[PDB]
Structures are given as C-alpha cells and as structure tokens.
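Asker: The structure's right below; bear with me while I get my questions together.
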Amino acid sequence: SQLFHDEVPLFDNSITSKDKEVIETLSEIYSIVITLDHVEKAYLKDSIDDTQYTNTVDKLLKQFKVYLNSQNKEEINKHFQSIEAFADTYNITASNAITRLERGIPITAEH
Amino acid sequence: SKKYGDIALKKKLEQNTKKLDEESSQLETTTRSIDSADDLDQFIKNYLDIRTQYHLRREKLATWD
Amino acid sequence: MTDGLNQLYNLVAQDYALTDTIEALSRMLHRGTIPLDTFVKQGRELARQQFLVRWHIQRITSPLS
C-alpha cells in the first residue's frame, strides 16, 4: 500500500561496487545451475545425445568452478554455502548426493 | 455503483488475459524455424513480452481486491 | 497502484515470464527447431536476467535494511 510507495533501484545507496560484482557473479552462477538442469532434462528425453550432453555439462561445470574461485571468492562462497544449505535437497538420493559432493557438482533442483 | 463496474472490469481484463495466453502459444507454433539470430531474437523478445503482460494482468486480476 | 507497488508487480511478472521463455526454448530444442548450443547461450542469458530480477524483488520487499 504505502509500504511500497516509490520504485526502488536494482542497486540502492547501501550497495558498494564490490557487492555489485558479487551479485553479478551470483547471477552468473545462477544461470549455470538453471542451464545445467535444463540440459539434463533435455538429454533425459532424447533431445540431445550422450556426447552433446557430456560436452555441454563439462563446459558449464568448468565455468562454474571459475566463478567460485576468482574475484571476490571470499564473499561469493559464503553466499553459495548458505544457498546450498537451503537448497531443496530432495528427489536426490543420499547415494547420488555424495557422488555430486565429491565432484564439486552444485545442486540442481530437478522438480 | 463504484462496485458493479469491477465485475465487468474483471471480465474484460480476464478475457484479454486468455487472449495473451493464446497469442503466447500461437507465436510458439508459428515459429517453426529459426534461420538467423534476428529470427530467434525476435521470438524471444516477443514471447517474453506476451508472457510478461500475461502474468502481469494474471496477478493484477487475482489480486483485484 | 503506487509506483513502487506497480514495479513489484512487473518484476514478479518478469520472473515468471523469464521461466516460460526458457521452457519454450526447451521445446524448440526438443522439436529440433534450435540446436543445443543456441539453447545454452540464450537460456543462460535469460536465467541470468532472472536472478537479477528476483534479487531486485528481495531488496524491495526486505525490511529495508
């Protein structure tokens, strides 16, 4: 009602230039996790083949690791850790969970 | 008075919505081939648009009161 | 509808639309309309945009600091 009177900017005055970088890297990590999931559903229902699925996923995971081990790595991983701890770790078996965890593979909600 | 209108207003807004959803899936069916970045770019921009306006009214309607 | 409240409605609208557009791109991949690499590039972009929209929503609807 009145609680939302004026339109707010993406980055208000409490945002430093470093936060912006952090947020952008997070948006990039977000895109990969989302894409990773769609590529898999794609493969699962035969839209692409073994190789395509494999080459693609590999490219993505590498760029992913790079986002977690580059500029502002400190802040970024703090956000990711809590993000992952909040993830809906369901429909994924503890069996598969360990495989992924050792492989550095992020959680991708498969519905 | 300033209450009977709502009924009809909802009705009209509710119908434009169904038309957008229709315009949505229609565009998708029509786009049976992309031969250039432009073509795809156009599709994405138009689909995304129709889709946004669709949800906007969609949420404006179920929140009418 | 205030200015801020209007914004909120559009941001939300954009979030859902962005998902719809990604999904649509998925069907185009499945139907053979577009190749994998195209889906990945476009999808990534739309998804990146989605995060930005959502984070924005969070900032607005947060206990303002």
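Using the numbering of Swiss-Prot, the residues shown for chain B are 142-206, in order.
Method reported for this entry: X-ray crystallography, 2.8 Å.
Here the Cβ of each residue, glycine as well, is placed from N, Cα and C on the backbone.
So Swiss-Prot says this about it:
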- B:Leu181 to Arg: Abolishes ESCRT-I complex assembly; class E phenotype (malformed late MVB); when associated with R-185 (MUTAGEN)
- B:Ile185 to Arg: Abolishes ESCRT-I complex assembly; class E phenotype (malformed late MVB); when associated with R-181 (MUTAGEN)
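How buried are the listed features, and what sits near them?
Answerer: B:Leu181 (mutagenesis position) falls within a helix when secondary structure is assigned with DSSP.
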Asker: What's the number of neighbouring CB atoms sitting within 10 A of the CB on B:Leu181 (mutagenesis position)?
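Answerer: There are 19 such Cβ atoms around B:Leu181 (mutagenesis position).
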Asker: What is the number of other Cβ atoms found within 10 Å of the Cβ of B:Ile185 (mutagenesis position)?
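Answerer: Here the count is 19.
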